[PDB]
2 protein chains.
Amino acid sequence: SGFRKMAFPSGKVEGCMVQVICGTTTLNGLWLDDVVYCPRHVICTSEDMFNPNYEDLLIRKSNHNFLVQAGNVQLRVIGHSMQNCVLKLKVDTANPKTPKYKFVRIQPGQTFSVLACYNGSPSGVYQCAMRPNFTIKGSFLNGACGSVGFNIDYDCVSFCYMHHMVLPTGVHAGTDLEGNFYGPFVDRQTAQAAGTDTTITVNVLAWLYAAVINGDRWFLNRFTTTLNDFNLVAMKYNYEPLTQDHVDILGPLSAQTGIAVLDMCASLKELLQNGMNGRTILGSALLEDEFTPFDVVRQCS
Amino acid sequence: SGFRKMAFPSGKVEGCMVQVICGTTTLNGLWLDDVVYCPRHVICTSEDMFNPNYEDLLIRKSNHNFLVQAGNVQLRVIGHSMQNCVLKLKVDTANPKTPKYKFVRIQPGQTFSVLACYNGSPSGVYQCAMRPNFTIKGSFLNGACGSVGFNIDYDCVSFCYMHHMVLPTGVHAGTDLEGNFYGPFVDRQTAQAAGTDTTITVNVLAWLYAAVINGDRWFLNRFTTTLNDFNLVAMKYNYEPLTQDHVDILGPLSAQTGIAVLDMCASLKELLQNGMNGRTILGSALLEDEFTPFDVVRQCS
């Protein structure tokens, strides 16, 4: 029984957490095979972070300027490169604890597990979600730059995020393990707009479905609704417009519970038009949008 | 920046997750050195779970009736014992991945990280909290019996919980790694009362303190209060009576924020007498009591 925010085991990712020092900056790195992946802003000082020409700054930096330490060992950077916004430090020793990995880019809404690290050593793990505005509301301090977000599919750890910076809005932004940023964010110290963060409707419905599996049924209503007029209500409350493909995603949840997905959209309509009036759907007085339907199926088995 | 439910890295605990089969029951086990710790109800069938004399049932079970598999290997049970409510299966091979561990019993209110496992393989990790009624609101299914709850202090993994059963109330109950249950629960299939679960006040104040560190300051008030009359309000809302020792626990949080702990108790008084009127303290319309002040300090550093 039960249902809560759960993250993947971080054991296969802890073995790839190294500390990359480039002078005064200390951040984390991803050691897969003989390549160490770290944010490329490790070559920027502090005043360089405002207007950084990474091509020119990388020219000044040599191979011996990157210090990679895996616990208490030392890897020799025998080649420095810069793929988009990430640095691929080619090292000598290949990581013997390299799990079966793949570099994948997630879609806005999907969830992943972040292993926060400081000075290369992991500190904690929590399940985040790529918000529609491509931001991430997580827990990152001054040394959390370089921490990765991963989903573990079977025995293959799929890395999909790397923390890069903390926006002045309070949230965080990063990139995939290839180098391309998530959203309209650049690795500079300028004021960047995050945008209006909308609510993931397909994830909220999956969260409401798990509530019926666990015992929370008060939000269930006798009314039904259409897929279009629900959006007309959802678009006013800044909710993502539910698609027919998303209805197919909630197929097994609609089957195991016996409640049609369109009947769930009518219950959510009353949850927004009339509010919750204070209750505890699984333990929250608000509606959770950081639970993908796969997370509900894999947990409420 | 940021603050959320964070758990310890499960890497050092994944290497001790074995599957203990005793006939028809499949549950998880803790393999530290050459002893495998599992719930003792693995020797009970299904109808035996209602009125089990574990002393007599353990007599019928021999050493070769316990099948321990660590991934795909096999350990020989060369000695079966029963310490209180846990089984200590002495095996041949010693676990080479045994971290520096210690068996500690936590106090009502302290938090820990649970690594949920099924068929011996870990499934996920989440940060729970030993509720005042010695229950735990977690995510445990039919095969989650045997999962452990651990805190990682420096390089020493302190095991403090082992899931045993799912109460008919919906919550869960377990024991420490020695065998003694948490609360008035026994490893039988009878109706057992969990009791009125009160709110951990010392943990709520630490959660309110982290909100000031992150930017949530609307609950802060100009009033102060006394330590006694706050309890008179807290005891009516089923909140744990705040002690002077707990005031000392919130010392560093009162220092870094500049807000006295008694002034925080006056803000909580209005949060209960007048309610929240719908807001987002760190992202919740309710008050969180599963955040110990140590978790706030170690995260909001």
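Just so it is clear, chain B uses Swiss-Prot numbers, and the residues here are 3264-3564, in order.
This entry, so its header tells us, was determined using X-ray crystallography, 2.3 Å.
Keep in mind that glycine also has a Cβ here, set from the backbone N, Cα and C atoms.
Summarising the annotation, Swiss-Prot assigns active site, for 3CL-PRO activity to B:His3304 and lists sequence analysis as the type of evidence. Around B:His3304 (active site, for 3CL-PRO activity), the same-chain residues at least 6 positions away in sequence with a Cβ under 8 Å from its Cβ are B:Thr3288, B:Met3312, B:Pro3315, B:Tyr3317, B:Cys3408, B:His3427, B:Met3428, B:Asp3450.
Swiss-Prot gives this note for the natural variant B:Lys3353 to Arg: In strain: Beta/B.1.351. Counting only residues at least six positions away in the same chain, the Cβ atoms of B:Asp3297, B:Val3298, B:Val3299, B:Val3340, B:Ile3341, B:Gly3342, B:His3343, B:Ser3344 sit under 8 Å from the Cβ of B:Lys3353 (variant position).
For B:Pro3395 (variant position), the same-chain residues lying six or more positions away in sequence with a CB closer than 8 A to its CB are B:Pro3371, B:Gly3372, B:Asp3460, B:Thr3461, B:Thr3462, B:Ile3463, B:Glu3503. The DSSP secondary structure for B:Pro3395 (variant position) is coil. Under its natural variant annotations, Swiss-Prot gives B:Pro3395 to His the following note: In strain: Omicron/BA.1, Omicron/BA.2, Omicron/BA.2.12.1, Omicron/BA.2.75, Omicron/BA.4, Omicron/BA.5, Omicron/BQ.1.1, Omicron/XBB.1.5, Omicron/EG.5.1.
Sequence annotations record features per position, and here Swiss-Prot assigns active site, nucleophile to B:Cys3408. B:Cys3408 (active site, nucleophile) falls outside any helix or strand according to DSSP and counts as coil.
Around the Cβ of B:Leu3468 (variant position), the same chain contributes B:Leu3505, B:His3509, B:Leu3513, B:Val3524, B:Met3527, B:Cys3528, B:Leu3531, B:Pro3556, each under 8 angstroms and 6 or more positions distant in sequence. The note that Swiss-Prot attaches to the natural variant B:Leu3468 to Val is: In strain: Zeta/P.2.
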Helix, strand or coil: which one is B:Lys3353 (variant position) in, per DSSP? strand
How many other Cβ atoms sit within 10 Å of the Cβ of B:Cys3408 (active site, nucleophile)? 25
